[PDB]
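J.: Before anything else, here's the structure in question.
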Amino acid sequence: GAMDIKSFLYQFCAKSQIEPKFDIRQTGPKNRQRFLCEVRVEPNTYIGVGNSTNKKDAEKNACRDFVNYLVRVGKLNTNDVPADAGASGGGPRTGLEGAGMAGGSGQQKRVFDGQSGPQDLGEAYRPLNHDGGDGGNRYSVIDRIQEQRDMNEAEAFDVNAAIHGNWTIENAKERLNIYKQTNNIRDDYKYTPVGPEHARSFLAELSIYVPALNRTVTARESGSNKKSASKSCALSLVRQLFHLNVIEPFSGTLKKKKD
């Protein structure tokens, strides 16, 4: 009902009332057998060669083969050419090649500090320590031991204090504390340290800061001790403050007089 590739060659030559002449040579290889179907066809300028193991299928090969020329000469049609996919192993891979790596570093970055040597004029002006205290002395709260006669008695004589106004040495110090507190002035005994044993002594000059009477009242005295210098320094100020004529008069109750 349908035509075969071998049938096409028959119908080709059939127009001349002939058919393709088949010369099928049985060639014997070592592996098996092979029928080489060489076909004699009109314009025989090319011989169609089909190679199959058996004669039966060699007829198929020969006809299929010669069609490649038959269609190229335009004598037969490309519709007659069997492109059948019955066999496998005919599609290869193309292959993709084209890789490329790269990478520059760029070590252009070289810098400098541009620093100059630091000079030090600051160590020549090293900071100093200062004591900031209100004067925690404030013994203005002790009365019961201030009624003591023996303090004055030990210090010296009332007969000399009388000419000052009953003013003795250490009794004047707390009164000075009150002068500074009332005048709201800030000062302190300049305790000037003297050399060691070779010159074992201590100096202490005290000043009253310019009072409401705008005057300069200060005294510079010495002692055998830092605290003892502060004794003489305060007693001498009694006359200097008497220049302003300002101080609450003292009163000593002489109890015993030694004949």
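Every residue number used here counts from 1 along the chain in the order it is shown.
The deposited model was determined using solution NMR.
Including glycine, each Cβ sits where the backbone N, Cα and C put it.
Heads up, here are the entries from Swiss-Prot:
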DOMAIN    4-72  domain 'DRBM 1'
DOMAIN    171-243  domain 'DRBM 2'
MUTAGEN   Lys6 to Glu (Swiss-Prot position 4)  Slightly decreased binding to roX2 non-conding RNA, leading to decreased localization to male X chromosome
MUTAGEN   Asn31 to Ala (Swiss-Prot position 29)  Does not affect binding to roX2 non-coding RNA
MUTAGEN   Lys55 to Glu (Swiss-Prot position 53)  Impaired binding to roX2 non-conding RNA, leading to decreased localization to male X chromosome
MUTAGEN   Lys56 to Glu (Swiss-Prot position 54)  Impaired binding to roX2 non-conding RNA, leading to decreased localization to male X chromosome
MUTAGEN   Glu174 to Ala (Swiss-Prot position 172)  Slightly increased binding to roX2 non-coding RNA
MUTAGEN   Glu197 to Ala (Swiss-Prot position 195)  Slightly increased binding to roX2 non-coding RNA
MUTAGEN   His198 to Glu (Swiss-Prot position 196)  Decreased binding to roX2 non-coding RNA, leading to decreased localization to male X chromosome
MUTAGEN   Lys227 to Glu (Swiss-Prot position 225)  Decreased binding to roX2 non-coding RNA, leading to decreased localization to male X chromosome
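Have a look at these and tell me how they're positioned relative to everything else.
T.: Shown for the domain 'DRBM 2' (171-243): DSSP residue counts in helix, strand and coil, namely 32 helix, 18 strand, 23 coil.
In the three-state DSSP classification, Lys6 (mutagenesis position) falls within a helix.
The DSSP secondary structure for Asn31 (mutagenesis position) is coil.
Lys55 (mutagenesis position): 13 other CB atoms within 10 A of its CB, across all protein chains.
In the structure as shown, the Cβ atom of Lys56 (mutagenesis position) sits within 10 Å of 9 other Cβ atoms.
Around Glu197 (mutagenesis position), no same-chain residue at least 6 positions away in sequence has a Cβ under 8 Å from its Cβ.
In this chain, none of the residues that are 6 or more apart from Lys227 (mutagenesis position) has a CB less than 8 Å from its CB.
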J.: Tell me, which mutagenesis positions from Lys6, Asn31, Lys55, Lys56, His198 are within 10 Å of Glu174 (mutagenesis position) if we use the C-alpha atoms?
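T.: Close mutagenesis positions: none.
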J.: Which chain-mates of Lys6 (mutagenesis position) that are at least 6 residues away have a CB under 8 A from its CB, listed by sequence?
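T.: Correct list: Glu59, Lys60, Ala62, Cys63.
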